[PDB]
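Have a look at the structure below before the remarks.
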Amino acid sequence: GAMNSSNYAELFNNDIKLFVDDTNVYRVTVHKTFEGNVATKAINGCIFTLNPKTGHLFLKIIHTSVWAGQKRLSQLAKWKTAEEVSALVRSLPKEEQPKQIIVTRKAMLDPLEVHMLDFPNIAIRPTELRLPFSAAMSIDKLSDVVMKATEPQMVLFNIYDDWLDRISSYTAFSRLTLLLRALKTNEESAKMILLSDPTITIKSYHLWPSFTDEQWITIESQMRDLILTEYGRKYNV
Amino acid sequence: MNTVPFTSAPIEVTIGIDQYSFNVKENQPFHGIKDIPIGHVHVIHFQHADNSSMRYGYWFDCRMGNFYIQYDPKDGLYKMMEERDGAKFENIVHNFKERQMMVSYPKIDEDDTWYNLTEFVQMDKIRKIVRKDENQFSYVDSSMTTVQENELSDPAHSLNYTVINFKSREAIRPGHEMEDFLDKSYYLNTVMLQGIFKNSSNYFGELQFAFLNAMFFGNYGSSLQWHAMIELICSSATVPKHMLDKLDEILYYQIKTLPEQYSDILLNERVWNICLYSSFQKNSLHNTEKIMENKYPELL
């Protein structure tokens, strides 16, 4: 059934599962034509497929050439997502294939279900959580590899860097979603917080700075403060 | 013209024959139904005055034999049977008529309703859906479940309608996932029409039989099946013109005949709104759309 606050710890048990987020698959800019009409131009996008227990991220880059000569692109994007997720499962050895795939947007259920008909024992689930994975393109190294791509490309990352050496999956996922929530609510401030101190660098093979444990506490508190402030502003509370 | 005599009527019951129906009182001298039009299937059905649950009845075709009804006090219901002794049967029928203890099938000459509801229904196809090959007639009731319902328990008593499932390998060609799911033409025309039903008349006949079972017995699985077969056509971009025009006539007479008070459970809002207004064939059901709007605008 649907994933919600009640059954939240199931994310960190030992049944393999993947989140799939399609928000950044079909990305456009909107502009004016010479004659004054509106047109779109696609830019490269990505499927965000994440194992929340291990941090393994399967970033499938969606090159603008996919769309060439196609109609109803926002609908096509959901089917291309499901095609690529299915191909990913097929490419994994049996013992690495997920037992569940949780889609962050309910419109992906039918396309993934149809593409996964060969895997009847893989459960396709929606979620009631309002996960912030659209902000994935606020992470500088993910945005960089998506925008440079010249062809379809799968790039693998651990979205938790090395955190799991010191914290549990539950805590790691809570840190990730806090960071992404903040980047979503106010990217400029969130990014200021993360980089303010030049003495804290990002390892070449990491996505986030190499904070000590104490420094992660200050960071996390600063991200909480940002999120609550923006909320009072949105609603005038 | 043909006759189905009744041995007796020991319990108060509402008896239906096709779209007609009569009240019969406990031990009222009722001995059958005469003047039944040859050339069509027919259904006789029952609802006891004491158990307004379990409507039940028998599909039959008088060309296939001499049939009669007899109450069974052990099993508590009116049973259809076959008389193999032709002389013995004309004898019962002629004496009951002489004594005028039979209702006449009350057809108005102007009326093609029953023909229109049963145009493609064949008794031979019914007996493949209701398998009981030692009788020529077929029992159906309110509670019988379909084969597809069973998959999600007793197979002897199942409605073996053709299984339709839009998210199955049967429906979806590998490599045409999106195309086939959004345009079911290949499932309709290759898999179902050319593959399983062989022709459109058998498809329409199962669709009509499913509707009639849902209407006369409130059989829920039959209602599911009727809607599924409509939806498969309406969700197909490429349908023979002859099928669309005939579908419009079929559905018109079905909507026309439905009891007004039952539109809530018998009519699936989503399917109808999709078929009449969102589907490929939104513009091909003019009579069905006109009657739905003027009779059940609430559902839409």
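FYI, residue positions are counted from 1 along the chain as it appears here.
Method of determination (from the header): X-ray crystallography, 1.7 Å.
Cβ atoms are placed via backbone N, Cα and C, with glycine included.
Here is what Swiss-Prot says about this protein:
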MUTAGEN   A:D21 to N (Swiss-Prot position 1853)  Reduced growth at 30 degrees Celsius. Strongly reduced growth at 16 degrees Celsius
MUTAGEN   A:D22 to N (Swiss-Prot position 1854)  Reduced growth at 30 degrees Celsius. Strongly reduced growth at 16 degrees Celsius
MUTAGEN   A:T23 to A (Swiss-Prot position 1855)  Reduced growth at 30 degrees Celsius. Strongly reduced growth at 16 degrees Celsius
MUTAGEN   A:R105 to K (Swiss-Prot position 1937)  Severely impaired growth. Reduced growth at 30 degrees Celsius. Strongly reduced growth at 16 degrees Celsius
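Just so you know, of the mutagenesis positions A:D21, A:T23, A:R105, the Cβ with the fewest other Cβ atoms around it within 10 Å is the one at A:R105. Between A:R105 (mutagenesis position) and A:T23 (mutagenesis position), the C-alpha separation comes to 8 Å.
The Cβ of A:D22 (mutagenesis position) lies under 8 Å from the Cβ of A:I47, A:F48, A:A77, A:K78, A:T81, A:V103, A:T104, A:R105, A:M108, each on the same chain and at least six residues away in sequence. DSSP gives A:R105 (mutagenesis position) a coil state; it is part of no helix or strand. In the three-state DSSP scheme, A:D21 (mutagenesis position) falls into the strand class.
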